[PDB]
Amino acid sequence: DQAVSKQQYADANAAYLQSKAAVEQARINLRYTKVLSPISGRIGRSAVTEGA
Amino acid sequence: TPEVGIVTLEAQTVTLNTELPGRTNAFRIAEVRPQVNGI
C-alpha cells in the first residue's frame, strides 16, 4: 500500500540478506567444530585423544 | 637289546599364539596447553 518508500524497503531487504549471510558464516563455524569426516573409508587410530 | 623310553604321539588341536613387540600408550592423555596468554 506504498506506506513506505521502495528504496527504504530495498535497504531493509539488503540488511536482511546481509544478516542471513552472517548467520550462515556463524553456522559454518559451528559446523567446523563437531568435525565431519569429509570422505568415507576405513579410519585408523586417533593421534589426538580427547582433552588436547 | 636296549630298553629306552619311547613315547606314543597322536594328533591334537592347538591355538598358535604369536609374540609381537610393542609399547603401551595411555588411554586418554591431555596435554594442558594454555589457550590464553599472560604470565
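Numbering of chain A is taken from Swiss-Prot, so the residues present carry the numbers 126-177, in order.
Header says: electron microscopy, 3.6 Å.
Including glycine, each Cβ sits where the backbone N, Cα and C put it.
What Swiss-Prot annotates here:
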| type | residues | note |
| --- | --- | --- |
| MUTAGEN | A:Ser130 to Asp | Abolishes complex formation and thereby decreases drug resistance |
| MUTAGEN | A:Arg170 to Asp | Abolishes complex formation and thereby decreases drug resistance |
Note to self: Using other CB atoms within 10 angstroms as the count, which residue among the mutagenesis positions A:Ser130, A:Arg170 scores least?
What the structure shows: A:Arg170
Check: At the level of the C-alpha atoms, what whole-angstrom distance separates A:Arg170 (mutagenesis position) and A:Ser130 (mutagenesis position)?
Finding: 61
